[PDB]
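One structure below.
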Amino acid sequence: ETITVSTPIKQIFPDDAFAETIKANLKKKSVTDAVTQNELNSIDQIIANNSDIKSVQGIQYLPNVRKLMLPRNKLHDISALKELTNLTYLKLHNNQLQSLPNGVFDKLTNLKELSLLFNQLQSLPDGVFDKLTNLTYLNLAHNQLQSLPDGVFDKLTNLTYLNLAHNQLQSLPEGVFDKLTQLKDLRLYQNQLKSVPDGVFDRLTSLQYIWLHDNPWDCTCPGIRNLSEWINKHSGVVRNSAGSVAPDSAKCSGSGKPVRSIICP
Amino acid sequence: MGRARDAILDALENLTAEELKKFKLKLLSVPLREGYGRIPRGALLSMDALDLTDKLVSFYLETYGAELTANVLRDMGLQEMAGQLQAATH
């Protein structure tokens, strides 16, 4: 995990664009310039937007990085981040990640905020978030998720923001949010949910905003009556895409009628 | 050509929740060109970086919304981020 001779930047970082990023961070003249492990240790934040990066190989050597922001690159693999235990903010939006290697996050116990917005994740590993006990922000919106493993969020007690919008979720596991007592902001809009389990939001006593629109709610499917009663009791929580209170924004497919309208309250 | 809306989103999701909260507050007072609307304080309350990017492109345009977002980032001290935003639009 260390370099024992001063080494050209281009050698430690094979990605030409990432090596350019490292050179700018260290403020050297050229990527051919020789860098020591002491100089690499001074880097604690990286910002590389839209830099056509394919690989962050060589980032294993930057043990003090706390702030890592690499949006709109071409990353397919984040294995090289497994041991950056000082990471506290990790924003990887608009990349092309299709999977998370199992245990890729088990060592990142200092993470506050994680964004995997606009990636290509079709599934999540079991227990993938179990070690991120200090996580407050989790954005998974605009992926290709087909389901959520049971208990996937059970360990994220400090979570205040959870965005699952724009995926292809057809169901939610029983009790999938039951441990998220501090959650203020839950986005489920634009999925394929026909219903949710009875009392799925019942234990979210801190919820301030929820987005339920653009889901094919089935007015006869089991559990829709509880959802309708929940919406009628928490009408101000429910928001539309413009950001306004809209308890009617969740709509029964086919008929188009508000899920709220199912029961009279 | 669509590049500036992407740059606005990339910048705003890079921010911590605290920095987004201060950014949105700064939007209330940041100087605006003649004839352009100001986003109401209440409208900002529920907005994440996705929501804010759409609102900024609908009040201002893609092109002016990016210039304004760079102005606010400069007033917050985040000079590096404002540079990558201005760089991406041109």
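Backbone N, Cα and C atoms are what each Cβ position is placed from, and that goes for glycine too.
One mutagenesis experiment catalogued in Swiss-Prot, B:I8 to A, is accompanied by this note: Abolishes homooligomerization. Here Swiss-Prot notes a mutagenesis experiment, B:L12 to A, with the remark: Abolishes homooligomerization. One mutagenesis experiment named in Swiss-Prot is B:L12 to Q, and its note says Abolishes promotion of apoptosis and NF-kappa-B activation. One mutagenesis experiment named in Swiss-Prot is B:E13 to W, and its note says Abolishes interaction with NLRP2. Among the sequence features in Swiss-Prot, the mutagenesis site B:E13 to A is noted as follows: Abolishes interaction with PYDC1. Where Swiss-Prot documents B:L15 to A as a mutagenesis experiment, the accompanying text is: Abolishes homooligomerization. According to Swiss-Prot, the mutagenesis experiment B:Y36 to A carries the following note: Abolishes interaction with PYDC1. Where Swiss-Prot documents B:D48 to A as a mutagenesis experiment, the accompanying text is: Abolishes interaction with PYDC1. The annotation that Swiss-Prot gives for the mutagenesis experiment B:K55 to R reads: Strongly reduced PELI1-mediated ubiquitination.
All features noted in Swiss-Prot, drawn onto the structure.
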{"residue": "B:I8", "record": "mutagenesis position", "Cβ contacts under 8 Å, 6 or more apart": "B:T53, B:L56, B:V57, B:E62, B:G65, B:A66, B:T69, B:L85"}
{"residue": "B:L12", "record": "mutagenesis position", "Cβ contacts under 8 Å, 6 or more apart": "B:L20, B:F23, B:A49, B:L52, B:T53, B:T69"}
{"residue": "B:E13", "record": "mutagenesis position", "Cβ contacts under 8 Å, 6 or more apart": "B:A49, B:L50"}
{"residue": "B:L15", "record": "mutagenesis position", "Cβ contacts under 8 Å, 6 or more apart": "B:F23, B:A49, B:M81"}
{"residue": "B:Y36", "record": "mutagenesis position", "Cβ contacts under 8 Å, 6 or more apart": "B:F59, B:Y60, B:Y64"}
{"residue": "B:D48", "record": "mutagenesis position", "Cβ contacts under 8 Å, 6 or more apart": "B:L20"}
{"residue": "B:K55", "record": "mutagenesis position", "Cβ contacts under 8 Å, 6 or more apart": "B:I39, B:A43, B:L44, B:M47"}
Of B:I8, B:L12, B:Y36, chain A-adjacent mutagenesis positions (C-beta under 8 angstroms): none
